Amino acid sequence: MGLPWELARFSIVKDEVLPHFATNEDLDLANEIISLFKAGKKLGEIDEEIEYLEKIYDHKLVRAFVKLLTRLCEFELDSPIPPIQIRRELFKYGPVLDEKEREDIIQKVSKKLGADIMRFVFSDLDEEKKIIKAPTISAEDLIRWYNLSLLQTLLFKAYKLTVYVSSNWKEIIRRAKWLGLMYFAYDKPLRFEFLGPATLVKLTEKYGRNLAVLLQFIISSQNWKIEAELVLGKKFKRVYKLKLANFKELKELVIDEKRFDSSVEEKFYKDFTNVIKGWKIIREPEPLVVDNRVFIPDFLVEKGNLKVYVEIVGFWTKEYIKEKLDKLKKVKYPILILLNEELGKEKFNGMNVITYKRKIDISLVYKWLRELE
Amino acid sequence: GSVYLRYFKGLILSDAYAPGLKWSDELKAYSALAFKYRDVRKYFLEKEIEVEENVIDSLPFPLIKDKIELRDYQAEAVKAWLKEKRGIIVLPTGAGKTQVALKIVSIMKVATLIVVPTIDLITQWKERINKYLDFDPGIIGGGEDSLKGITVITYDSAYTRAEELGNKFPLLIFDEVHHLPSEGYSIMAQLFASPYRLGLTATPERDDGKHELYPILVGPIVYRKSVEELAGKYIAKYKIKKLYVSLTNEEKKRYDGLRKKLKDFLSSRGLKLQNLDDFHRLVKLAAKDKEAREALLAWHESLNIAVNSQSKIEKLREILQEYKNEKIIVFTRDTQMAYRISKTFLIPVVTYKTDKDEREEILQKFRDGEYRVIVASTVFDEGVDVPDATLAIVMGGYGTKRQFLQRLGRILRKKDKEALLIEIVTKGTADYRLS
DNA sequence: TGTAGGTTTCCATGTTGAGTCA
DNA sequence: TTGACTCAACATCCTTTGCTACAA
Ligand SMILES: [Cl-]
Ligand SMILES: [Cl-]
Ligand SMILES: [Cl-]
Ligand SMILES: [Cl-]
Ligand SMILES: [Cl-]
Ligand SMILES: [Cl-]
Ligand SMILES: [Cl-]
Ligand SMILES: [Cl-]
Ligand SMILES: [Cl-]
Ligand SMILES: [Mg+2]
Ligand SMILES: [Mg+2]
Ligand SMILES: [Mg+2]
Ligand SMILES: [Mg+2]
Ligand SMILES: [Mg+2]
Ligand SMILES: [Mg+2]
Ligand SMILES: [Mg+2]
Ligand SMILES: [Mg+2]
Ligand SMILES: [Mg+2]
Ligand SMILES: [Mg+2]
Ligand SMILES: [Mg+2]
Ligand SMILES: [Mg+2]
Ligand SMILES: [Mg+2]
Ligand SMILES: [Mg+2]
Ligand SMILES: [Mg+2]
């Protein structure tokens, strides 16, 4: 998960983004930020007591620390069981204008249910929430997760994320396939160019979060050279570059073992294999390379002298599919595309692409295979 | 001579050179933003070059019944807008502006998108179209995403879905149009191509200064009823009165000791902010310098001490001693003083921090009369259709912006009563009251 | 204000529509 | 349909009361 844009701390050097991470010299600060969060302490006491640190250290970093650590804690509503009804039954007694009368009213209320409701009036809001347990965490893990979140916040604005492979090739392309990501496989240096969130009209959130999942997967590796082309600017947007590699100062935590188990792919596999025995199927054929441009289909379907490369697509736009068909127009195989309903529905070049909603209708696939018997 | 006008995802394109366009190679034709149609067409229709327009793709306008018994100034507004069908109407909050817009779209009989800031105004416009027009308008934004006939939308949803909806709705309506000249909403208005445009507001004047772009975006003010003047068939006679509070002699020590830091900081480094419109240079220094942000936050806390001073509470008690049979709405600057008042005088608060159901429920019981006095933190400036009152107290100036006085001192829409407004300010400090 | 300049605004607090999870 | 939670966009943020009075 990422942090808010007004806490993204970074610089530009000659049209090149440089994220300001946290070195070891700052651990001290982090220590206090964990030592301030005690069990049974309210958020108001916390922020009020860290105004002194913001005058000393970088305020954006202090906010980042406190924001994350509050995201980790376990909060209590409050000790009184009626958090809101207090004001329900207490404000009905008009505007009080004398201190003796106000104490009379508070005693009548403390009789009506019985509680110390002179301090528990306004609960059920941010500042008054208490802590049930202090979350266990060390300072180094905290700075690692801050750095990872800063990097993800930066990449959230990117136009393309080019990832350079080191040893593992098939694993990351399988991840990209069952994360719906939009990729182009090029083999000039053997790289993958993933379309960034800035290519979506209004879908950016799920796609950026899935791209971040693939990112945290990439960080556990031998080396990870990435050259993310970013799009920054609130008034006007300029394009920048963000290079980074071998930065082994990030978090090696939970990987979300099951985010997407490719139910669509296995459904299509067991549907195609057990409905007709005239057309062949290949699990993952070797990618077809054409002039340094790698095309990775999902299945090959060949029956004699008619072989087709079918590929299913997750997140998609009009520009993406147009460009993919233009590139694959030189693959010497009739390319079949399967679109999910996740943008403005299109039907251009119907002789190459078919759409579905939840699962793949094997009937449509066979009708299209009979259109080119 | 022969030239073709076309639209694409928020842009207009043609062949002949019209004033306001620019050559483009990706489009192979002179392209500009769509909002220039209502002008460039008039540039070609006058040149007698028989241009065909293929941009108007209005959805089928459903037949609507007119059941609006409009007043006379409303008809004058309708005439003043109908001259060129491109303008802005300024009428104080609660002068039946929604009815005026509905009568205008009834006369137009052409598809329309009404863009409103809040979900509250979505519901108000939907209910008033169901009442005064007998039609269920498409509700895009918020819960639903229905797009039929005459449609209403949020500014946010109209910006995120702008190129998807630009070639539709030949007429546009902007309730509370002072929210349109923002960063993204200006772009939103520019991507649309509606030749007919109407903006609605109560206070059009922005302390921001970007309020010049109106003729470029929707047109000029064609009719504004004199603000806070016609009080016979409007709300009762405005009775603004100020109360000056002697600031606490204990609080004054810290106040002066706290503004001395800012004064000595600005005097020692130059960069005088006195009569300087650019307060942004000081925050640009504050983002990197330590004492810069230190002295600036000290200034901010000093202004906080000034506006939320406890001495003013005393005069509040005084006023509540005097008025015990009138509906009182007390305003404040920040949540801090709002909840301080709520704890001292047993009054329900309404801020953004309070939830939706609780907010609506306190409004319900305020209308019923069970709650006589209520306290809110500026959250009632909008067109939420909050029940009016008679006495309206102001404890947070919130600057000299026309919104927090005109659009706030216009939630009193009753008659046959006193209906006075009080501004409780401390004389020692800023007290920068509206001019 | 204009015959030059490269660039993410954003010291605070307030509001709210929109869009993500379990 | 809810209810969390966030988060981007949009807002304010500015110079000091004093010799002409009305109350609209
Ligand atoms: Cl920033
Ligand atoms: Cl570097
Ligand atoms: Cl540094
Ligand atoms: Cl007592
Ligand atoms: Cl066979
Ligand atoms: Cl009639
Ligand atoms: Cl109906
Ligand atoms: Cl005006
Ligand atoms: Cl006039
Ligand atoms: Mg090192
Ligand atoms: Mg050590
Ligand atoms: Mg007694
Ligand atoms: Mg150690
Ligand atoms: Mg083709
Ligand atoms: Mg679906
Ligand atoms: Mg009737
Ligand atoms: Mg009547
Ligand atoms: Mg006035
Ligand atoms: Mg005093
Ligand atoms: Mg300045
Ligand atoms: Mg409800
Ligand atoms: Mg949805
Ligand atoms: Mg937004
Ligand atoms: Mg702003």
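Residue positions begin at 1 at the first shown residue.
This deposition comes from X-ray crystallography, 3.5 Å.
From the backbone N, Cα and C atoms, a Cβ is placed for every residue, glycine too.
According to Swiss-Prot, the domain 'Helicase ATP-binding' annotation covers B:78-222. The ATP binding site feature in Swiss-Prot is assigned to B:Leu91, B:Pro92, B:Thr93, B:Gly94, B:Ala95, B:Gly96, B:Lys97, B:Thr98, B:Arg128. According to Swiss-Prot, the mutagenesis experiment B:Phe279 to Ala (Swiss-Prot position 278) carries the following note: No change in recognition of 5 base bubble DNA, decreased ATPase activity with and without Bax1.
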Compile a sequence-ordered list of residues in the same chain as B:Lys97 (ATP binding site), six or more apart from it, whose Cβ lies below 8 A from its Cβ; state 'none' when nothing qualifies. B:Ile89, B:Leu91, B:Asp175, B:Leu200, B:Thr201, B:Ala202
Quick test of your reading of the structure: among the recorded positions B:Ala95, B:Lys97, B:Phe279, whose CB sits under 6 A from ligand 10? none
Spacing of the two Cα atoms, B:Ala95 (ATP binding site) and B:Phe279 (mutagenesis position), in whole angstrom, works out to 37
Pairwise C-alpha maximum, in angstrom, for the residues (B:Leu91, B:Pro92, B:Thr93, B:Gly94, B:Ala95, B:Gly96, B:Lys97, B:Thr98, B:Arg128) that bind ATP according to the record: 18
Residues satisfying Cβ distance under 8 Å from B:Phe279 (mutagenesis position), sequence separation of at least 6: B:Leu273
The domain 'Helicase ATP-binding' (B:78-222) resolves under DSSP into 53 helix, 32 strand, 60 coil
Same-chain residues at least 6 apart in sequence with Cβ under 8 Å of the Cβ of B:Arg128 (ATP binding site), in sequence order, are B:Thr98, B:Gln99, B:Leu102
Near the Cβ of B:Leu91 (ATP binding site), how many other Cβ atoms are there if near means within 10 Å? 22
Within 10 Å of the Cβ of B:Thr93 (ATP binding site), how many other Cβ atoms can be counted across all chains shown? 23
